[PDB]
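Participant: Take this structure first; my questions come after.
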Amino acid sequence: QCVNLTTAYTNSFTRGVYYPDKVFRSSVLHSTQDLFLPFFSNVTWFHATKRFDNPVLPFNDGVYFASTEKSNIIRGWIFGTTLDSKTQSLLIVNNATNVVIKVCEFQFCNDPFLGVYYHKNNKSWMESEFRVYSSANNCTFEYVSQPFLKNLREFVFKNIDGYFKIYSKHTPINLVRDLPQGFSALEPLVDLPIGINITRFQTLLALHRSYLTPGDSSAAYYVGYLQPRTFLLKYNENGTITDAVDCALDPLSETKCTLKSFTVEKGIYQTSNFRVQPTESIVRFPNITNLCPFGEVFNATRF
Amino acid sequence: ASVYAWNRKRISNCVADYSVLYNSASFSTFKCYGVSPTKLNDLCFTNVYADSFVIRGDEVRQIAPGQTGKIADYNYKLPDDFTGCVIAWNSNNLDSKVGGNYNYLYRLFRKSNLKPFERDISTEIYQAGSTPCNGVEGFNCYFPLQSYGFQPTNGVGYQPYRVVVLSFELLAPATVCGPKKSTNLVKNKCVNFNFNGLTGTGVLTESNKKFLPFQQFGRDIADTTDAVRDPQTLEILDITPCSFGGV
Amino acid sequence: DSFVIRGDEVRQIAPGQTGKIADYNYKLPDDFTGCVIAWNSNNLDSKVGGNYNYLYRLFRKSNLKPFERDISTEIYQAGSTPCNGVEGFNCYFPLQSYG
Amino acid sequence: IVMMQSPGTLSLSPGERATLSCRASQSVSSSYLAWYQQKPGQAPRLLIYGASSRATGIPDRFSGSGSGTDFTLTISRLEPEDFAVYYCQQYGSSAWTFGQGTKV
Amino acid sequence: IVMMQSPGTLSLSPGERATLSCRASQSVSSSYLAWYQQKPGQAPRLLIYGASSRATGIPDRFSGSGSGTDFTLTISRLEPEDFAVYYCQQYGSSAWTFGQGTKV
Amino acid sequence: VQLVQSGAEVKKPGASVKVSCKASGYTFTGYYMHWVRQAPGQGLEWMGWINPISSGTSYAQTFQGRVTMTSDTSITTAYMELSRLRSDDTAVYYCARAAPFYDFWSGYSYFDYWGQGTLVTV
Amino acid sequence: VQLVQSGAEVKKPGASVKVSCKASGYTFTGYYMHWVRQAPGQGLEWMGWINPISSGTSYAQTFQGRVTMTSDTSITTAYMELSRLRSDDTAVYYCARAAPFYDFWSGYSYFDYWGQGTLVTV
Ligand SMILES: *[C@@H]1O[C@H](CO[C@@H]2O[C@@H](C)[C@@H](O)[C@@H](O)[C@@H]2O)[C@@H](O[C@@H]2O[C@H](CO)[C@@H](O[C@@H]3O[C@H](CO)[C@@H](O)[C@H](O)[C@@H]3O)[C@H](O)[C@H]2NC(C)=O)[C@H](O)[C@H]1NC(C)=O
Ligand SMILES: *[C@@H]1O[C@H](CO)[C@@H](O)[C@H](O)[C@H]1NC(C)=O
Ligand SMILES: *[C@@H]1O[C@H](CO)[C@@H](O)[C@H](O)[C@H]1NC(C)=O
Ligand SMILES: *[C@@H]1O[C@H](CO)[C@@H](O)[C@H](O)[C@H]1NC(C)=O
Ligand SMILES: *[C@@H]1O[C@H](CO)[C@@H](O)[C@H](O)[C@H]1NC(C)=O
Ligand SMILES: *[C@@H]1O[C@H](CO)[C@@H](O)[C@H](O)[C@H]1NC(C)=O
Ligand SMILES: *[C@@H]1O[C@H](CO)[C@@H](O)[C@H](O)[C@H]1NC(C)=O
Ligand SMILES: *[C@@H]1O[C@H](CO)[C@@H](O)[C@H](O)[C@H]1NC(C)=O
């Protein structure tokens, strides 16, 4: 069954950076080109009388996802295209004991969710039923591993060369409204051999039973998008990325990348080139309409 | 599968003996690109894809890098930097019947060429002229697919061939290795080595580098391997060159 | 150097080629200097019922070196178990006829 | 379109030459004009296509020519087997049209 | 190895379906299991090989399936020419073994 | 190339007739199968065609709404079903082969092979 | 593919019989030639095979020491000679074709072609 539930920006700062590969480096500044969340970009802030808005978002070239909660409301995500039984979709769900990742032709609900209730005797929250999809078939992939969903959880989702790559970080915070400032790189979580087309995704939330009453009365996260950017990453003595420069952020960051350093000395540096780009395409061919007699060659009676 | 709708099989986390296939007498074509067929068992890959389909004899040459034609352009395209092996054999005794086997289709018309490993299985009417077809075939409006109609009496060029293309991916830990027997790990000596496909010469010592759980090897400022994770013990080893210098 | 092969294999008599003939029978070097001349001999080397006097090597432990001539008939081991000169499962007679 | 053949009936001795005409109410591409022969009790067979090209198996005694709205079929020497009904056929506007046929 | 077919005798009307079973004393690769048909006064002919694959010239009325120690031959519709003796055959240990055969 | 049609049929007005045409000697799906009618004492009339590869059809406005063409590639056979038969549908029906519309040299503009006529009386 | 065997033979106990099998329609040396026996009222029993390219053989333990298989590629003919014939060797003998052991798709695991049975009475 399905339930019909449908009835702001923050600063990304210097977060959303992940280890670009699986190579150990130390005490070195490494320049890499990959899909990263641009520094100081506009990250959309979602908040799912009753009001419910947990929309399907574009995947674009990859997604930066973050949440700040101690209630374990965010349980998973749906990644796909039409998000119905017509095409294959990737379903990632966390629960009490493990993470289940499946690829099937899922017939997803418009407002997919996991039910949770407060057990009056145990005095704790417990799982009830899934209301994510009405049916699933033609399953091609299944994977099960360890669980990972003032507590900031960050994820990066990429879909490159058949691999659905997930990076993650778990950091304690003292913020309520905005994401924290400072630098912390996300580590590879899993490389999934999924091999599917993804253009849209949706967040799976655990909804309290009390919200499912028939009356009109009785879950925040951040989404950014990755871009093809050049980053200068600083690896410390233990091979941890502790800082980074977005080479396209501003003229100083560009200088820092050019000089392969996080510091710049007094002076004037040649860092880039300027060029005006064309806005139109002008085609001027001879104004003739007669066609070339090629057919007369191909359909000749005799060769 | 039909070539217009070729079937891709993903192979991983296994031992790949390619000598069984290469030394077989049962294949008519076995052409490798980017790799020698006799060195395959010494290599490790991060993934192998086995793409299977049926085409007619004359079209077997189109299953290669740098080719053009109805198959190369509209059905199954291989990249110019393809690494892998194209294996084919005559299947006239399997895929042909009296009266013609019309279960094998190929794409005859398309708006543009396919990208490498693109799989187009649409059946939308192809517009050859300037006038919209509106889903109706007729003059200047063609049904994009056609059958081979394989018959047991056809000449070789028109007999069915079963083609399997093994693409070798080299990203990522290698998961598909040849059937090579491992040796004991030796440290504090000048040795040749091969760590999950990573070859070289040098001295292996215990590393004090803080490798993360996902990292398989490291590199110095020269961007060359200077440390590896042993694929069996998960021990981190530093690699230095064997003593050398001018004389 | 003279020999008989089947039509489709004529392309294998060249530099940079692979196949049963190029690898196990007659190998030409990548720096080969010379000419490869061939003609149809269907009216000489064929007979009704099949001409089985023309053999080629189908199996070998390794590829030939340029201008190497291997005329042994030792049983080829395809498996891990020694053949001990006896053909059978995973033990093949290395030659075959064109017929 | 209307494809009109003439004469409705043609009669002459074996060994002689016969000319069969087909006229169109509108111009017809030479590539779209064909001639058929139908013997008594038999299905039609193709003789000429593309105005002038002989079909496989057709004797060189048969030839065709023409353009625009005027096409002909020529039988240089008539044999006993040529005394049949001939049709002209046109393609256009995604349709196939036959003339009324003439009997030799 | 022992290849045992059942029932020893099978009897039913033409137009109906017959199931023939073959059991092995030990597991047999599906690739090594074949079925034969032998008509009175005639040599055996191959029907099914590789457990399920039809031999050339064999009607699609015949099919096979199975694995391990249990294989079957199915005749979806029996024709007068199907009322013959069927055998199952196994390969292994460099030897070829036939079942005792069953008569339809 | 051979085209073999079904035998003659006799039907009452209002009835439907299905005439088959089995093809051999060529790639069945490589050609369009056309149907042409010839009433007694009359000339040849094109009815329509079917493209076996997709079972796509086109009909003359004369027969459109009465005739349905189908095919089965597994037996390389084409069918023409003419419903609501009238007395003026008494005719010899032919199947004929022509190239598809994508033929460069306009082989679709004519019919190169014909089956034996099948007489249907109404 | 055709396999043609010699005619029927009648032998006394202790005698030897040689049954030929002439093959045609295929590359003779490309296949193994197997022999299979069928005693009256009994099923099929595999005897052994010969590989014409090398004249290599293998026999069932039942016949090993009594049966010798030979061949002559110049006339694409295989022979099976069974010595020390006993009364229980009365049977119909067949020659049958199977792929060589190097066949990738296990064509050696079965016999795809059979000759006409040759009756030998002892
Ligand atoms: C031999 O080929 C010529 C050239 O035609 C060209 O090549 C053919 C193989 C096909 O691919 C054609 O589509 C291509 O144009 C034929 O002459 C040309 O025929 C076409 C089609 O009949 C003519 O187009 C028409 O022109 C009239 C106006 O007169 C329009 O009303 C129609 O709608 C349509 O556009 C084209 O004008 C004509 N060109 C010339 C120079 O004659 C030629 O008929 C053909 N011969 C044979 C035996 O096939
Ligand atoms: C996006 O970020 C810029 C700062 O670079 C800010 O000025 C702008 O108002 C933000 N847009 C929205 C809708 O908040
Ligand atoms: C993914 O699916 C969408 C349809 O929702 C389609 O428009 C898009 O082109 C597809 N992308 C790829 C790579 O197939
Ligand atoms: C979590 O998912 C696993 C799937 O393997 C299931 O067995 C387990 O019972 C689930 N636990 C809860 C609390 O849903
Ligand atoms: C309730 O609490 C008890 C422990 O006192 C536990 O064993 C039981 O499983 C809990 N009930 C549920 C549904 O988890
Ligand atoms: C897989 O998809 C095909 C095509 O829709 C369908 O026919 C088949 O039944 C599906 N598989 C399963 C197990 O339902
Ligand atoms: C590097 O690792 C060492 C050893 O665990 C630790 O003492 C040191 O503080 C770490 N330095 C940094 C910057 O993490
Ligand atoms: C096999 O490799 C794993 C590492 O993935 C190791 O933990 C295990 O002990 C090894 N087992 C043997 C027998 O070597």
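Quick note: numbers on chain C are straight from Swiss-Prot, i.e. 398-496, in order.
Here the Cβ of each residue, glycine as well, is placed from N, Cα and C on the backbone.
I grabbed these lines from Swiss-Prot:
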- C:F490 to L: Increased resistance to neutralizing antibodies and human covalescent sera neutralization (MUTAGEN)
- C:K417 to N: In strain: Beta/B.1.351, Omicron/BA.1, Omicron/BA.2, Omicron/BA.2.12.1, Omicron/BA.2.75, Omicron/BA.4, Omicron/BA.5, Omicron/BQ.1.1, Omicron/XBB.1.5, Omicron/EG.5.1; May enhance affinity to human ACE2 receptor (VARIANT)
- C:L452 to R: In strain: Delta/B.1.617.2, Epsilon/B.1.427/B.1.429, Kappa/B.1.617.1, Lambda/C.37, 19B/501Y, Omicron/BA.4, Omicron/BA.5, Omicron/BQ.1.1; Contributes to cellular immunity evasion and increases infectivity (VARIANT)
- C:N460 to K: In strain: Omicron/BA.2.75, Omicron/BQ.1.1, Omicron/XBB.1.5, Omicron/EG.5.1 (VARIANT)
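Please go over these features one by one and say how buried each is and what sits next to it.
Facilitator: The Cβ neighbour count for C:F490 (mutagenesis position), using a 10 Å radius over every protein chain in view, is 21.
In this structure, C:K417 (variant position) is part of a helix by DSSP. Packing around C:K417 (variant position) is summarised by its Cβ count: 20 other Cβ atoms lie within 10 angstroms of its Cβ, all protein chains included.
For C:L452 (variant position), the same-chain residues 6+ apart in sequence whose C-beta sits under 8 angstroms from its C-beta are C:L492, C:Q493, C:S494, C:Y495. Under the DSSP three-state reduction, C:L452 (variant position) is assigned to strand.
Other Cβ atoms within 10 Å of the Cβ of C:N460 (variant position) number 14 in total over all chains.
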Participant: Among C:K417, C:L452, C:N460, C:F490, please name the recorded positions whose Cβ is nearer than 6 Å to ligand 7.
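Facilitator: Cβ < 6 Å from ligand 7: none of the recorded positions.
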Participant: Quick check for the class: what is the C-alpha distance, in angstrom and rounded, between C:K417 (variant position) and C:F490 (mutagenesis position)?
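Facilitator: Counting only the Cα atoms, the answer is 15 Å.
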Participant: Name the recorded positions, out of C:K417, C:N460, C:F490, that lie close to chain G, meaning a Cβ-Cβ distance under 8 Å, keeping sequence order and answering 'none' if none do.
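Facilitator: Near chain G: C:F490.
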Participant: Among the recorded positions (C:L452, C:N460, C:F490), which are close to chain B, meaning C-beta separation under 8 angstroms?
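Facilitator: Near chain B, the qualifying recorded positions are C:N460.
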Participant: I'm trying to understand the geometry here, so how far is the Cα atom of C:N460 (variant position) from the Cα atom of C:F490 (mutagenesis position), in Å to the nearest whole number?
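Facilitator: The separation of the Cα atoms works out to 17 Å.
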